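*Asks:* Structure below; questions to follow.
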Amino acid sequence: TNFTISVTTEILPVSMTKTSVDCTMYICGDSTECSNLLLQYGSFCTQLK
Amino acid sequence: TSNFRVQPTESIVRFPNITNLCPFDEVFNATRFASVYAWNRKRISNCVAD
Ligand SMILES: *[C@@H]1O[C@H](CO)[C@@H](O[C@@H]2O[C@H](CO)[C@@H](O)[C@H](O)[C@H]2NC(C)=O)[C@H](O)[C@H]1NC(C)=O
Ligand SMILES: *[C@@H]1O[C@H](CO)[C@@H](O)[C@H](O)[C@H]1NC(C)=O
Ligand SMILES: *[C@@H]1O[C@H](CO)[C@@H](O)[C@H](O)[C@H]1NC(C)=O
């Protein structure tokens, strides 16, 4: 016989902060010879990018 | 494509220079030395690496 006002809240995340780190400075830092060594190891850094 | 470095200044040479008197001369030049089973132990520091 009577009406009651109702309201409920919902929470839904959408996106996070995207990150991009270069593999050479992440692993070997500033070592040029380490970069030369990982050049022939594979294309893993391209896959990560 | 790539990344650009930070260019961290120019190479800094530190300042460790002290009196150059070291006990290497009197321990390397001697007419008699210790034996293998009992060797003399000397702590050499507070000078430069000759
Ligand atoms: C349904 O219930 C509400 C809540 O009690 C009624 O609202 C009240 O109405 C009286 C007089 O009509 C007021 O004096 C109150 O202050 C009201 N209260 C609130 C919380 O609003 C409402 O009247 C009811 N519906 C019917 C058709 O009687
Ligand atoms: C290095 O040598 C100079 C000149 O002998 C002297 O003035 C200076 O104090 C030395 N450096 C240090 C750290 O003591
Ligand atoms: C080396 O040994 C000689 C004698 O064996 C000694 O006269 C001299 O002082 C020592 N030191 C140097 C730096 O020649």
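Numbers in chain B track Swiss-Prot; the residues on display, in order, are 315-364.
Even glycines carry a Cβ here, placed using N, Cα and C.
The following feature annotations were taken from Swiss-Prot:
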- B:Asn331 to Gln: Reduced viral infectivity (MUTAGEN)
- B:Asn343 to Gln: Reduced viral infectivity (MUTAGEN)
- B:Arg346 to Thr: In strain: Omicron/BQ.1.1, Omicron/XBB.1.5, Omicron/EG.5.1 (VARIANT)
- B:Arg346 to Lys: In strain: Mu/B.1.621 (VARIANT)
*Asks:* Just name the most isolated of the recorded positions B:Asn331, B:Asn343, B:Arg346, going by other Cβ atoms within 10 Å of its Cβ.
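*Replies:* Selected from the recorded positions B:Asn331, B:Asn343, B:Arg346 on minimum Cβ neighbours within 10 Å: B:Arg346.
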*Asks:* I'm trying to understand the geometry here, so how far is the Cα atom of B:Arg346 (variant position) from the Cα atom of B:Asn331 (mutagenesis position), in Å to the nearest whole number?
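*Replies:* About 32 Å separate the Cα atoms of these two residues.
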*Asks:* In whole Å, how far does the CA atom of B:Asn343 (mutagenesis position) lie from that of B:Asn331 (mutagenesis position)?
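*Replies:* Given the Cα positions, B:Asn343 (mutagenesis position) is 25 Å from B:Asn331 (mutagenesis position).
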*Asks:* Near ligand 2, which of the recorded positions B:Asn331, B:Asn343, B:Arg346 have CB less than 6 Å from any of its atoms?
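*Replies:* Among B:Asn331, B:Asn343, B:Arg346, near ligand 2: B:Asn331.
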*Asks:* Near ligand 3, meaning Cβ under 6 Å from any of its atoms: which of the recorded positions B:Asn331, B:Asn343, B:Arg346 fit that description?
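*Replies:* The ones that qualify, in sequence order, are B:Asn343.
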